[PDB]
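One structure is given below, encoded as structure tokens.
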Amino acid sequence: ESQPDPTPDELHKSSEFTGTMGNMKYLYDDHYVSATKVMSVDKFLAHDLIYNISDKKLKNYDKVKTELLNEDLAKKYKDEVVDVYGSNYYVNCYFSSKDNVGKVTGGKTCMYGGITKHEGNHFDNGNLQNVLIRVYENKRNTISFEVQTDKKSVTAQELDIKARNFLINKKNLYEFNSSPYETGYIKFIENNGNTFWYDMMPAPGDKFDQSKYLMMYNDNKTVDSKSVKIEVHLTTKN
Ligand SMILES: [Zn+2]
């Protein structure tokens, strides 16, 4: 059911990552795909969905492929009108898409999960929900800040992205060469008592695989924005 807290020895240490921390920072520093009321237009593999989504800013892509945990999830959202929000990558992003006139199999950008039904998923009076993030540095709550979302059921991915974007800016969570923190995990606590956490640091070694890291979001896990509680736990060292 609930996921047990990290054992001391299982959390990734920034000390053991000899690659460039900027590759991790890239995924969260004002970086995300956002789309409203779209419907998939194609598939590549059985568990993914392809959408016609182009970025106004920079014009880096016109097609987005999102991979889900399995075929049932893909099937569930295939013909649904959804909203999209997630962290995209280009390295090792593959797909032969159903490209309209202007393009030919436009394999532009990739991501995982990040899908929520549009209909009935928004607050009345067009209000935004504020979600509080409490951050602990070396076991002490140093700061707390709020992120906002207009979705009632929001992906954990969306809140994680917003939380890290703020921390990168205010706490230098990730820098180009390294990070001022040794370990770090973001923990979600749901209203029914269920808990889960994501390790915020890259796996040991000299290489960082963006697609491998973001794959954790393929479960398309959603939480109730009005009741979730989020805690960021960081230890200093680096
Ligand atoms: Zn919507």
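Just so it is clear, chain A uses Swiss-Prot numbers, and the residues here are 28-265, in order.
A Cβ is built for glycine as well, from the same backbone N, Cα and C atoms used for every other residue.
Record features (Swiss-Prot):
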type	residues	note
BINDING	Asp36, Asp110, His145, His149	Zn(2+) 1 binding site
MUTAGEN	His74 to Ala	About 30% loss of T-cell stimulation
BINDING	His74, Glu98, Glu107, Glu146	Zn(2+) 2 binding site
MUTAGEN	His145 to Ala	Complete loss of emetic activity
MUTAGEN	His149 to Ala	Complete loss of emetic activity
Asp110 (Zn(2+) 1 binding site): which of the recorded positions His74, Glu98, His149 have a C-alpha within 10 angstroms of it?
none
Would you mind checking how many other C-beta atoms are within 10 angstroms of the C-beta on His145 (mutagenesis position)?
17
Among the binding-site residues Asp36, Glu98, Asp110, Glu146, whose Cβ has the fewest other Cβ atoms within 10 Å?
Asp36
So if I take the recorded positions (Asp36, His74, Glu98, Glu107, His145) and measure from each Cβ to the nearest atom of ligand 1, which come out below 6 Å?
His145
Under DSSP, is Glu146 (Zn(2+) 2 binding site) part of a helix or a strand, or is it coil?
coil
Calculate the distance in Å between the alpha carbons (Cα) of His145 (mutagenesis position) and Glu107 (Zn(2+) 2 binding site), and round it to a whole number.
9
Checking the recorded positions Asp36, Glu98, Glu107, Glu146, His149, which are within 10 Å of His74 (mutagenesis position) at the Cα level?
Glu98
Spatially closest candidate among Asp36, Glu98, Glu107, the listed binding-site residues, to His149 (mutagenesis position) (Cα to Cα):
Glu107
What Cα-Cα separation, expressed in whole Å, is found between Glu146 (Zn(2+) 2 binding site) and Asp36 (Zn(2+) 1 binding site)?
43
